[PDB]
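**Q** This is the structure, below, for whatever I ask next.
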Amino acid sequence: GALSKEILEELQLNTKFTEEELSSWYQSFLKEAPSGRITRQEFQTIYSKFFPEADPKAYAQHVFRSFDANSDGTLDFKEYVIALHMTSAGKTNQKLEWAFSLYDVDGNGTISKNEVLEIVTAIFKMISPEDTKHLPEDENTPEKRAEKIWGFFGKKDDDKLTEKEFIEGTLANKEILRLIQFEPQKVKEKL
Ligand SMILES: [Ca+2]
């Protein structure tokens, strides 16, 4: 039950739970997943159930992959809790390192233009059509959003985006933060 300490020490301010509460959640988690592991498909099922207004399978896959760039295998309880926090709790500004891992689809250490499009598209599919019509014209399709992000970083099509640059830009340029925003409720709310 002391997988809770490293969850807390990894999330810190990000956390919505105490060690005791995490242990309670864990005990319940073990009743459904006694191995303490869940697969990509099982993780996707969680998002499919709780975002019925959206098409969350791609998003949930990228979130699952954020930790290791691997669609195979599993998350442990720690990674599952962190993932739910990342998509659903706290402030985007406390998640920037994790956001880099999300956007670096292949895990090679830099973000490419295509990776931005892939992730932006997956996030876009988390938005209901009823909300999409309220987006600014120049941010109302995945291609427009992804190209705006790339332009804000000053990039040519074949350039690579490093973690240093990503963190600087998402901190400093709040338009970049708005466009890379991956929490579905926050995209909805600033919209
Ligand atoms: Ca990459």
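We number chain A the way Swiss-Prot does; in order, the residues shown are 7-197.
This entry, so its header tells us, was determined using X-ray crystallography, 1.5 Å.
Backbone N, Cα and C define each Cβ position, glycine as well.
The annotation that Swiss-Prot gives for the mutagenesis experiment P40 to A reads: Reduces calcium binding affinity. Swiss-Prot lists 61-96 with the feature domain 'EF-hand 2', giving sequence analysis as the kind of evidence. Sequence annotations record features per position, and here Swiss-Prot assigns Ca(2+) 1 binding site to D74, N76, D78, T80, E85. Under its mutagenesis entries, Swiss-Prot includes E85 to Q with the note: Abolishes binding of calcium to EF-hand 2 domain. Abolishes calcium-dependent inhibition of GRK1. Per Swiss-Prot, domain 'EF-hand 3' is recorded for 97-132. Taken from Swiss-Prot, the feature Ca(2+) 2 binding site applies to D110, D112, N114, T116, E121, supported by experimental evidence. A mutagenesis experiment is reported in Swiss-Prot for this position, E153 to A, and the note states: No effect on calcium binding to EF-hand 2 and EF-hand 3 domains. No effect on interaction with GRK1. While the structure shown retains the original residue, Swiss-Prot records the mutagenesis experiment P190 to G with this note: Reduces interaction with GRK1. Swiss-Prot lists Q191 to A among its mutagenesis entries, and the accompanying note reads: Reduces inhibition of GRK1 activity. Swiss-Prot documents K192 to A as a published mutagenesis change and attaches the note Reduces interaction with GRK1. Reduces inhibition of GRK1 activity. According to Swiss-Prot, the mutagenesis experiment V193 to G carries the following note: Reduces interaction with GRK1.
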**Q** I'd like to know which of the recorded positions listed (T80, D112, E153, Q191) lie near ligand 1, counting only a CB under 6 Å away.
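**A** Only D112 meet the Cβ criterion.
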**Q** Looking at the binding-site residues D78, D110, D112, whose Cα is closest in space to that of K192 (mutagenesis position)?
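**A** Nearest in space to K192 (mutagenesis position), counting only the binding-site residues, is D110.
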**Q** Measuring Cα to Cα, tell me the gap between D110 (Ca(2+) 2 binding site) and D74 (Ca(2+) 1 binding site) in whole angstrom.
**A** 10
**Q** Measuring Cα to Cα, how far is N114 (Ca(2+) 2 binding site) from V193 (mutagenesis position) in Å?
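**A** It is 27 Å, counting Cα to Cα.
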**Q** Check the Cα-Cα distances from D78 (Ca(2+) 1 binding site) to the mutagenesis positions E153, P190, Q191, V193 and tell me which is shortest.
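**A** Nearest in space to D78 (Ca(2+) 1 binding site), counting only the mutagenesis positions, is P190.
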**Q** In terms of DSSP three-state secondary structure, what is the assignment for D110 (Ca(2+) 2 binding site)?
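**A** Note: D110 (Ca(2+) 2 binding site) is coil by DSSP, not helix or strand.
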**Q** By a simple count, how many Cβ atoms lie within 10 Å of the Cβ of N76 (Ca(2+) 1 binding site), its own Cβ left out?
**A** 11
**Q** Count the Cβ atoms, other than its own, that fall within 10 Å of the Cβ of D110 (Ca(2+) 2 binding site), considering every protein chain shown.
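**A** Looking across every protein chain shown, the total is 21.
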